[PDB]
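J.: Sharing a structure below in structure tokens format, with a few things to ask.
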6 protein chains.
Amino acid sequence: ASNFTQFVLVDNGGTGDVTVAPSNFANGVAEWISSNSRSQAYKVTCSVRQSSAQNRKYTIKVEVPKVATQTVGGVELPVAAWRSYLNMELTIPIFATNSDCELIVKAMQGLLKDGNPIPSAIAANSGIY
Amino acid sequence: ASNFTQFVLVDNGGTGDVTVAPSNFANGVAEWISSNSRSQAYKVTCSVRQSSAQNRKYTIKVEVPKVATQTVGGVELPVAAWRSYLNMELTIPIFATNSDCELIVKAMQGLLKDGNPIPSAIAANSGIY
Amino acid sequence: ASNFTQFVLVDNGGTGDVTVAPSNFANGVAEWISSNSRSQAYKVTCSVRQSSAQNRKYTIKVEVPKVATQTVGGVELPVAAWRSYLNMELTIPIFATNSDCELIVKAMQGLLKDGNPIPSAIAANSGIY
Amino acid sequence: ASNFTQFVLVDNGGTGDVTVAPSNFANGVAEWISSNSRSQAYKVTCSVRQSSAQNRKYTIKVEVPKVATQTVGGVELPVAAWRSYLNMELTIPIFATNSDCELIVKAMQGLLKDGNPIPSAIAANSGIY
Amino acid sequence: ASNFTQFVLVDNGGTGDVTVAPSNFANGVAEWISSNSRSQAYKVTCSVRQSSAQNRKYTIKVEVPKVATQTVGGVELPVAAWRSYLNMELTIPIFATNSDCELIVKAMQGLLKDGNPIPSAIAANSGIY
Amino acid sequence: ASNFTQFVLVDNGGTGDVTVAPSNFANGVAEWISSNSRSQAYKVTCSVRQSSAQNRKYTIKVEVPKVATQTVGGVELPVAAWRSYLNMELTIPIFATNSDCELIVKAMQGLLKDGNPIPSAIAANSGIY
RNA sequence: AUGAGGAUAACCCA
RNA sequence: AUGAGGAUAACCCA
RNA sequence: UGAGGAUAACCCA
RNA sequence: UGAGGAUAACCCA
């Protein structure tokens, strides 16, 4: 085992599929990036900390880039027009068993499942109403 | 097009699923809760706002109860020992189109798909290794 | 030659053994935990470093849960009442060869072999007499 | 009974076996040393203390010497080229029964058993990877 | 996945090979060490950092020891008569794609390939001429 | 005899090969340059000096350019969008024989051989993990 | 009391 | 530690 | 930044 | 000396 493996971040049925691979673990922060210039890459980082006497806190971040080709000084450089950032912090009490944690993961998956409220609003550039 | 409807948060294949229903809309902050006491309920809240001139920001929060050894409807203290808190912040540049936004949602779904690094780590009380 | 693998920490002759598996590697500090909630798990961590010009130092830590009258997966406070902590520091002069080091390991195994003074004292809630 | 007895610290199948014998109990610190000049001897000490209202703390130390013969002032003296030090502190809650303590001893024995991760790294002058 | 693994630093057929194995990864600095006495061991360290807005910078170091035995007072220790120190820094703009990095690596391997100017000058205790 | 000759810096089969040729040897600094526009050329420099009573020190440098065309005012020049900079310093005690230097060179070639930790991290825009 | 603080080791440091 | 605080993103603010 | 030194993740201009 | 920066045989502590 070793869970520090590559995985598909964006799935488009095996074509134009954004896959992300391990790329750094310096300072206890696991990092994953896509095969791109460090300036246009998708980035995912994760770290766990004993935030308190009875808490553990996962801090996960994702960076989704809008790739573009700029012309600085009359030369073409691969760059990102802009980036979208996901910042999630998950605090779990040390008393949570494995089955308790599986419950947290399922909640997070159901929360974002296609057709459910939240992902629908985000995808349509609107709020909940 | 009302998207503020109930949905399945925790899916256990029809039997033992956890449905979360609309429960509050004070201050534009939509809220959904399961059918439990508020100390033992699954809670989901979501709001959007113009964080700045350049970005919009979705703030999603989830609360998941510790179920192992739980006493349904009882008084369980300290509260911090029986609850996990998820806190998501999605920043999206105002230039993102409905398409760009669908891609961002896909990125979030991929991050948490079964068998992938992050969810596998969480479900096993582990970090990355 | 990867040595960061799972192993049997508590051996009860095949039946009721406690296996500890890799669970974190943040900051070069390897971690192993049993399949329990982190409040009731067996935890083992180990790191090495150059403590000084002349020595290297292994820092090994073990956490063992109090099992008698335990409620699997429950909330048990105060935490200090339900856990024992082992803290080992092994200082080895940089001149030690693989051989010198095998002897040191043998010394540690001998110290804790069954029937010997130290382990017998610990297992009976006693001191030396 | 009396657990203050001699024992084999380093075992090489009854030949070149480093045996250690009781040698001092002054100030509540039990001491054991091998049959050697006090300058080249293996040393083991142990002491138990009521470190807190609800804790007991064992403090065990082992000194493994690299024996040599120096020539100070043109004369030969038995000495130690260097020493390796083991420093372990074990904190046990007063609520731990005898069967709970037996669990701690077994964990410590399994931790150092031949072939397991930690003793392998130490013996090969490497880290965990 | 993991690239923080053991590897052959000096290749002498199959036998005489110098292998270096992971030992420490503290504060973003990976470190490999060869087996046996730390004092006569080969050392390799590596680290990456965002040296500026547009640059990432690798800092690699190698230490080749001249194995020898020091005798003083008739006491002998395994030491290194002296050490040779390699010290490189590689700067790469964030605009570099994986393809560009593969070129940079080939450039380094070419620089040191057998028979070329530089590796030959070094191997003969010479400079350019 | 002469080692200040032309050589293949980047090997791409037989075609696509980047060759560097002598260009200048002023003030103890040897310099190689690839053909065509100096502006988009690969550069390598080398020099040795008695850094101290016991040490000689080599200073090698490599520059990998990112070939591109700059257009300004409709006037276009062959330029380098950016450059990657290798920079190494090798210190070798005067006591090193030719055999020791051959080892030092093998150590460097091993460090950068295909598939090993470091050359792989660099080629993938990654660090250690 | 805590330190993946140090040691020349029943001592010393924060 | 808390923020439906900000960000140019393992940082900054109250 | 250094064809700046080193006892090497330190130090100097 | 620097896991100090660089536009790279220069520059900073």
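The numbers used for chain E are those of Swiss-Prot, and the residues that appear cover 2-130, in sequence.
Per deposition record, X-ray crystallography, 2.7 Å.
A Cβ is built for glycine as well, from the same backbone N, Cα and C atoms used for every other residue.
In case it helps, Swiss-Prot gives these features for our protein:
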type: MUTAGEN; residues: E:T46 to A; note: Loss of repression of replicase translation. 80% loss of binding to the operator RNA in vivo
type: MUTAGEN; residues: E:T60 to S; note: Loss of repression of replicase. 20% loss of binding to the operator RNA in vivo
type: MUTAGEN; residues: E:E77 to A; note: No effect on the organization of the T=3 capsid, but with a loss of thermal stability. No effect on infectivity
type: MUTAGEN; residues: E:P79 to A; note: No effect on the organization of the T=3 capsid, but with a loss of thermal stability. Complete loss of infectivity
type: MUTAGEN; residues: E:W83 to R; note: Complete loss of viral assembly
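Describe the structural context of these features.
T.: Other Cβ atoms within 10 Å of the Cβ of E:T46 (mutagenesis position), summed over all protein chains shown, number 18. E:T46 (mutagenesis position) carries a strand DSSP state (E or B).
Other Cβ atoms within 10 Å of the Cβ of E:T60 (mutagenesis position) number 15 in total over all chains.
According to DSSP, E:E77 (mutagenesis position) is assigned to a strand segment.
The Cβ of E:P79 (mutagenesis position) lies under 8 Å from the Cβ of E:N37, E:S38, E:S40, E:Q41, E:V68, E:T70, each of these being in the same chain and 6 or more residues away along the sequence.
Note: E:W83 (mutagenesis position) has non-local neighbours E:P66, E:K67, i.e. same-chain residues 6+ apart with C-beta under 8 A of its own C-beta.
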J.: Tell me the Cα distance separating E:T60 (mutagenesis position) from E:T46 (mutagenesis position), rounded to the nearest angstrom.
T.: 8
J.: May I ask you to pick out the mutagenesis positions among E:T46, E:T60, E:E77, E:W83 with a CB closer than 8 angstroms to chain C's CB atoms, ordered by sequence, or 'none' if no residue qualifies?
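T.: The answer is none, since no candidate qualifies.
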J.: Sub-8 Å Cβ contact with chain F: please pick out which of the mutagenesis positions E:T46, E:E77, E:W83 have it.
T.: E:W83
J.: Take the Cβ of E:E77 (mutagenesis position) and count every other Cβ within 10 Å, whichever protein chain it belongs to.
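T.: Around the Cβ of E:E77 (mutagenesis position), 13 other Cβ atoms lie within 10 Å.
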